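Have a look at the structure below, then the notes.
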Amino acid sequence: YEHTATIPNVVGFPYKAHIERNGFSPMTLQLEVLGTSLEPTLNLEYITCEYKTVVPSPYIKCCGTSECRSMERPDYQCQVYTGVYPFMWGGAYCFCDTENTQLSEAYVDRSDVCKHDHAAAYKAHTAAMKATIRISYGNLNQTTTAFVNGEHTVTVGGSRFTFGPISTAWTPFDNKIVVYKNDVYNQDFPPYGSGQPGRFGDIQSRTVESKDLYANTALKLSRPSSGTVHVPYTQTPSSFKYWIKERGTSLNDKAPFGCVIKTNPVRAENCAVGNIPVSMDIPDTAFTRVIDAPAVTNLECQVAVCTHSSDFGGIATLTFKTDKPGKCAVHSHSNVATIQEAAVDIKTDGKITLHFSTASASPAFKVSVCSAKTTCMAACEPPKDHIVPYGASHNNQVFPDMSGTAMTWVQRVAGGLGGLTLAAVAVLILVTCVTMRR
Amino acid sequence: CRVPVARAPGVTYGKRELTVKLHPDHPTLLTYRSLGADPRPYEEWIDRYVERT
Ligand SMILES: *[C@@H]1O[C@H](CO)[C@@H](O[C@@H]2O[C@H](CO)[C@@H](O[C@@H]3O[C@H](CO[C@H]4O[C@H](CO)[C@@H](O)[C@H](O)[C@@H]4O)[C@@H](O)[C@H](O[C@H]4O[C@H](CO)[C@@H](O)[C@H](O)[C@@H]4O)[C@@H]3O)[C@H](O)[C@H]2NC(C)=O)[C@H](O)[C@H]1NC(C)=O
């Protein structure tokens, strides 16, 4: 047998779907999502660490000179001086007055902890949403996971399900992503081969372990002063230690739809957007034949309380004329109220209790128990608590149906002057047919 | 490592408004955002006894 439905995407919200077919009792399902990830389709543009400049020991020469080297290295820069007088610790050091040069050399590379802590820069062009729906019917509760696109298909017990494509294609990321340790940043990073000193991306390597480092940290190599032995230089500071402080927040603290952002297989888990379509394949050995079901006649419901609270704040009472005990399956044929627990146990006496939940002042929902229906009407009252710690179990709908007390006064003003308007027409119809001819 | 926790802030519920009362002992951080269609992030290093809505 085949059946389709759509469920809203909010987590911790048991949805009920109703199945009707000729020759069997009606049956209700219970789909309830328990988690939802959203992994982008990554590719590392580059990776960023905190650099290390290695200035080796400066090589003097006491009589001759020396020349430049032109080695191959990321930000290599060496240049030789004229005659300097070292004067190390006791007396002089070359024992001349001039013609004693001092070659200086400096370069940069990646860190030593670059494989441990690092910012990782990715690109999010597509995304594949997973889910963790649990499924409840009869005496069967399972919990399966499935990629939410309209072709993957999973089986539960003796039935099979598949989940359609997500309605929208919205991402909390953008096409740019920065992953340091626990905080993806939605910032348009500067691209590869165009790093800027001081700002994020001063050193850039294509993957975690490779050659071909890229760096322009503006390394300048000045001239040594009077008679001490030191190699001085100047450099713009490490960008990556500015970005550890000057980072404002994460993206976990300014995500749009209230979604936590984990980091290690970079994720966007538990969003709240759109709705998910389903497809059912319940076989025939799950229903009950109509002979085995308990026959129900003469329904009549009668409300008691009905507050507007976000939980199941409403209790109804129903009467009936049965013939044998059994187990029915209730359902609501409106999006105004949602009856809880779906699986009542009918007995000999004609009296059961339910629990529903509305959001408007006057409902008009209609209840089917076992192939028999009736309609319920209530007069409801607003609650008192302003801030509640849990979510919303109803559907957001505020409209009195047709016969609420707030709309009954409308029909006693609409029929009043509207019935007097046609009476002013019916005078003119008589006048424009009697004394247009006499 | 080890990091201390802050005291639980006192709240007062109002109609579509929440007045929270704060008590630091050293500069701590505050952040809230609306988990609906549009976020409105707010962030500030609270230093003394203040009171926000
Ligand atoms: C349908 O599918 C499930 C398969 O697991 C089965 O029903 C589940 O049964 C388990 C227990 O066997 C339920 O899990 C636990 O229920 C406990 C009972 O709840 C009481 O206590 C809480 C807490 O005060 C009250 O709110 C509640 O009203 C009850 O009085 C909970 O205490 C457990 O809490 C755990 O998680 C919370 C976080 O949510 C932690 O804070 C706790 O420390 C603890 O770790 C937990 O919820 C489970 O809820 C049931 N799932 C359902 C009903 O969907 C059934 O067997 C199966 N149906 C059939 C017919 O077989």
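Heads up, chain A uses Swiss-Prot numbers, so what you see runs 816-1253.
From the backbone N, Cα and C atoms, a Cβ is placed for every residue, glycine too.
Some features that Swiss-Prot has for this protein:
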VARIANT   A:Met886 to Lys  In strain: Isolate MM 2021
VARIANT   A:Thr970 to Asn  In strain: Isolate MM 2021
VARIANT   A:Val993 to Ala  In strain: Isolate MM 2021
VARIANT   A:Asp1138 to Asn  In strain: HuN1
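Structure with Swiss-Prot features highlighted.
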residue	record	Cβ contacts under 8 Å, 6 or more apart
A:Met886	variant position	A:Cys893, A:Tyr922
A:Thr970	variant position	A:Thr959, A:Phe976
A:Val993	variant position	A:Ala934, A:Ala935, A:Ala936, A:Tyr937, A:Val999, A:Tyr1000, A:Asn1001, A:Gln1002, A:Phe1004, A:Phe1015
A:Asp1138	variant position	A:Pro1109, A:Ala1110
